[PDB]
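Student: Pasting a structure here, questions to come.
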Amino acid sequence: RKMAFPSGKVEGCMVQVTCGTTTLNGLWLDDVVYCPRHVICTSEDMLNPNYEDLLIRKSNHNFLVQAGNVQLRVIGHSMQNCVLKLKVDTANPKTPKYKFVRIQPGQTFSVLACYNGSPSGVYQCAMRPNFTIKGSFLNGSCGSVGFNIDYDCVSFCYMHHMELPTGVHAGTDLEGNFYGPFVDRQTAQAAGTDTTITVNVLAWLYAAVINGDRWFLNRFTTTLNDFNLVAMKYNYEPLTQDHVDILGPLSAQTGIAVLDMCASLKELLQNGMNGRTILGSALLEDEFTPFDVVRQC
Amino acid sequence: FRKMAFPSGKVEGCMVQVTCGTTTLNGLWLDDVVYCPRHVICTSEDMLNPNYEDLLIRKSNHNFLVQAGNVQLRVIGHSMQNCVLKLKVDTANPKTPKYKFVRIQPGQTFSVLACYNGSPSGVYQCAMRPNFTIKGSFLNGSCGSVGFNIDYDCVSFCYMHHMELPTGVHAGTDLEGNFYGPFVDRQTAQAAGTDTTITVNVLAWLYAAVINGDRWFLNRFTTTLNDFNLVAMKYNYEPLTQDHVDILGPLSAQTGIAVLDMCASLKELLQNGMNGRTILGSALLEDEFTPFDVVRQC
Ligand SMILES: *[C@H](O)[C@H](C[C@@H]1CCNC1=O)NC(=O)[C@H](CC(C)C)NC(=O)OC1CC2(CCN(C(=O)OC(C)(C)C)CC2)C1
C-alpha cells in the first residue's frame, strides 16, 4: 500500500498568494511565505519572463497573501532562484520544526496538493531519474509542496511549478533550483529519457514476498555487473553496491540474497509477466524505496 | 490516476491512545468523548471468546488511561455501543472539526490515518470491498485507527479498525460500533465472502477514460439493468444498485453517455475481453476509484 506522511504539519502552513489575476499557493514558515516566482507574471509575461525585470517593478502591496479569511501584510520581498520570498508582518504559530533538503532521484516524498491555499489531497511521489515527478497537479496547484517527516521535523524537498506535455510534472527545491533541465517559462519542454528505479523495484519485489507472494522467484543467480548490463538494456538504473547494502534488511528478513532477487528481476525483464500480476499490478512498481517498504513491514 | 488521500490534519488533531492494563490502542477524541474499540478491555485470554458485558462491569472510569501524547485525559464516564467504547472525558477537544458519523457502502473509498500509540504514521486511500474487508496496512497496535472522507471542511468518519482476517485483509466497524460485514470482535478464525469486482467503480473508470479521449470501447448498443446484472455476476462483478446508477449521474452528464450504454460497453469488454488493447494505458480494469474520485482528479 502506497502510504503518505500525515500532512497536518504542512496544512498549517499553506496560504494563498495573489498577484494581478494570478493566484497560487504559498508556504508560510515563521514570517516568510515561499511561492513560485511566476505568480508575478501575466499571460504575455509567461512566454519569456525577465524575472529580475518583472520583480523590480512590483511593490509589496501588489502581493495579496491570505491565510484562510485573514490577510497577511507583505512588508518585504526577495527572489531566490525560482522562488519568491514574501516577508509578512505576522509569524505563523503553526510553523513546525523543519528543514529544506534537496532530494536525490529515486527518493520518495509526500505531496500535499493545494488549490487557492486550501489542501485538497496527499499522495506519495518519487523523484524520477529524469527529475520529473508523476504527479496529479491541476491548474492552481503551483506552490504545493513535497516533504518527508522524521520525528517531528518536516523536511521540505519540492515546490510545484509546471506540467510537461507528456503529463508529468516539474518543480524546484525550496531554494528555488529546479530538479532537472527545466525552466519556469510557458514553453513546451521535454525531459530526458526516463529510466526505472531498480533498487525500488527490488524493494517492492521483496514486499511481494513478505506478503507471501513468490511466483516470480527462481533458483538462478547473477553477478552484479551482469545484472546491470541487462538492467541498462531495458532502461533500468544500474544497481550500486550501496543499493545492495541498503537492501540487506529485506534480504535478511526473507532469506533471499539481493543478487538472487536481481536474477528474478532479470527474468521478468526478459520474459514479461505472462499475464500474471504482483501485489495487484500488471507492471513493476518503482516508487517504493527500501525504507518505505521496511517502515511498512 | 493516483490513489490520493484526503489531508489528514483534521483527524490527526483527534487521535489519542487508550490503555487498559498493558493493552494499548488508538481512540478518537471529539468534543468530550473518546471512541475506541471495546476490545481494549481484554487481556490475551479474554480475546479468545470475550464476555464483553462481564468484562465492562468490572471496569471503572479510573481503570482507563487516555492520553493525548503524554498528557492524561481524565475519564468521567464510560459506556459501550455495539463494538465501540465511549469514554466521557473532562476536556472538550479544542481541535474538534466539524464532523459526521457515516456508514459507507461497499465500493466507497476513504482515507485511513494509520496510527500507533496515538501517533499517526501514514495516510492512504482504501476501498471497502464488496465482501466488507479492506486491504490496509495495519500492524499490531493499529486498532482504533479511523477511516474518513472530507467534504467542504466536514470530516465524515466511516471506519474504525478492529481486526485482521486469516487472509491478511482487515475488518472493522463504523463509529457507532457496527461491523461492516459478517464479522465479530473475537480472536477466532473468520472467513470473508469471496470478493467481487466493484462494478460501479469500473464504470467510473471507463467514464474517466472517455473524459481523457480514450473511447474505443464505446459500442452502439444499450442494455437493461437486470440483463447487465445477470451477466455481470457470471464474471464475478457486483450487481449494480439504484444508488450506483445514481452516483454515476454526474459522469454520465459530463460525457453524455447514458449509464446503461456504458453498462453495455462493459458487458462487451467482459464477454470479448480486451483483444490486446488498453484503456488509460492498462489491460486491467481498475475498480478502486469511485465516481467522486474520478471527478476529483479530472
Ligand atoms: C501552476 O499552478 C501551474 C500548474 C500546472 C497547470 C496544469 N498542471 C500543472 O501542473 N503551472 C503553470 O501554469 C506553468 C507556468 C509557467 C510560467 C512555468 N505552465 C505550465 O505548466 O505549462 C502548461 C501546462 C501544459 C498544458 C497543456 N498540455 C496538456 O494538456 O497535457 C496533457 C498531458 C493533459 C495532454 C501540457 C501541459 C502546458
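Residue numbering in chain B adheres to Swiss-Prot, whereby the residues present occupy positions 3266-3563 in order.
If you're wondering, the header gives X-ray crystallography, 1.6 Å.
Using the three backbone atoms N, Cα and C, a Cβ is placed for every residue, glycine included.
Sharing the record's features from Swiss-Prot:
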ACT_SITE  B:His3304  active site, for 3CL-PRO activity
ACT_SITE  B:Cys3408  active site, nucleophile
VARIANT   B:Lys3353 to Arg  In strain: Beta/B.1.351
VARIANT   B:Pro3395 to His  In strain: Omicron/BA.1, Omicron/BA.2, Omicron/BA.2.12.1, Omicron/BA.2.75, Omicron/BA.4, Omicron/BA.5, Omicron/BQ.1.1, Omicron/XBB.1.5, Omicron/EG.5.1
VARIANT   B:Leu3468 to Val  In strain: Zeta/P.2
Student: Looking at the recorded positions B:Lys3353, B:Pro3395, B:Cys3408, B:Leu3468, which has the shortest Cα distance to the residue listed as 'active site, for 3CL-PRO activity'?
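Tutor: With Cα distances computed to the residue listed as 'active site, for 3CL-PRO activity', the winner among B:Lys3353, B:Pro3395, B:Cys3408, B:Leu3468 is B:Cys3408.
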Student: Within 10 Å of the Cβ of B:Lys3353 (variant position), how many other Cβ atoms are there?
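Tutor: The answer is 15.
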Student: When the Cα of B:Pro3395 (variant position) is compared with the Cα of each of the recorded positions B:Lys3353, B:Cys3408, B:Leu3468, which one is closest?
Tutor: B:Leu3468
Student: Once the chains shown are all counted, how many other Cβ atoms turn up within 10 Å of the Cβ of B:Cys3408 (active site, nucleophile)?
Tutor: 25
Student: Could you tally the C-beta atoms, other than its own, that fall within 10 angstroms of the C-beta of B:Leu3468 (variant position)?
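Tutor: For B:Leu3468 (variant position), the 10 Å Cβ neighbour count is 27.
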Student: Rounded to a whole number, how many Å is the Cα of B:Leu3468 (variant position) away from the Cα of the residue listed as 'active site, nucleophile'?
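Tutor: Counting only the Cα atoms, the answer is 33 Å.
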Student: Provide, as an integer number of angstrom, the distance between the C-alpha atoms of B:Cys3408 (active site, nucleophile) and B:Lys3353 (variant position).
Tutor: 19
